[PDB]
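Here the structure is laid out as structure tokens; the discussion comes afterwards.
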Amino acid sequence: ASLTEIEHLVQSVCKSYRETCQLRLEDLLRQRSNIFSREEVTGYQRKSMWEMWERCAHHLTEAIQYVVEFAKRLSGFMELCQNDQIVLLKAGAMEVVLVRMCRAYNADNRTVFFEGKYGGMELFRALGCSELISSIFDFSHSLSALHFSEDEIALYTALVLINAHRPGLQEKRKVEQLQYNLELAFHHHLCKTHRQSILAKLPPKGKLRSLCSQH
Ligand SMILES: COc1ccc([C@H](C(=O)Nc2ccc([Si](C)(C)C)cc2)N(C)C(=O)c2cc(=O)[nH]o2)cc1
């Protein structure tokens, strides 16, 4: 696969992300001004831990379906076997969702887009796990600092999915070949856009996955 082929991979990964991104960036930014009042916040705080888990679970499961579409529309993905497709999505879909969420995080006021408005982490008080929530907020904060472009997120989240170190792969070599082609594609596109500096600022390998040890 020469460099003109790798350039099709970039444009293809970026198209799939644009089609499957669930919420437009423009809308998330437009909506940053629309914030939950103290009354509305209290309203969420009063809800049962069960109600809030069912809400968050619904929304996160919805987000997971878009990550499944994203993966389906990657050429290279569908050429993998039935088993490995499941292993990869099992291991990474939620990592991908978390990464995607930074787009819905506003670092000026430490709020996240939830049910039509922006709110802080106190919105989720009824879950009874503010350590988990604070560390998710810090994680979005640190990605927010990078000012990830849409195409950067596209390419990074593909690399989150396509990871040949996942336990239980039957065609390890095949997933490696895909992984290395996406690593190159990412690097090449960063070079085209003079954004090589973001590579050193990316999260460590498995700091993303260690955030799903509590989860
Ligand atoms: C792919 O990126 C996404 C960005 C925002 C949303 C939000 C949401 O889900 N935000 C959200 C959930 C969970 C925690 Si958490 C408990 C991990 C800190 C934070 C924040 N969203 C669309 C909705 O909340 C929503 C309201 C509605 O009526 N239907 O869906 C989903 C996906």
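Note that chain A is numbered according to Swiss-Prot, with residues 265-479 shown in order.
Structure method, as recorded: X-ray crystallography, 2.7 Å.
Cβ atoms here come from the backbone N, Cα and C positions, even for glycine.
Its own atom aside, the Cβ of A327 (mutagenesis position) has 19 Cβ atoms within 10 angstroms in the protein chains shown. For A327 to F, Swiss-Prot lists a mutagenesis experiment annotated as follows: Completely abolishes transcriptional activity.
Where Swiss-Prot documents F378 to Q as a mutagenesis experiment, the accompanying text is: Completely abolishes transcriptional activity. For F378 (mutagenesis position), the same-chain residues that are 6 or more apart in sequence and have a Cβ closer than 8 Å to its Cβ are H323, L387.
Other C-beta atoms found within 10 angstroms of the C-beta of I397 (mutagenesis position) number 18, with every protein chain shown included. Swiss-Prot documents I397 to N as a published mutagenesis change and attaches the note Nearly abolishes transcriptional activity.
The DSSP secondary structure for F378 (mutagenesis position) is strand.
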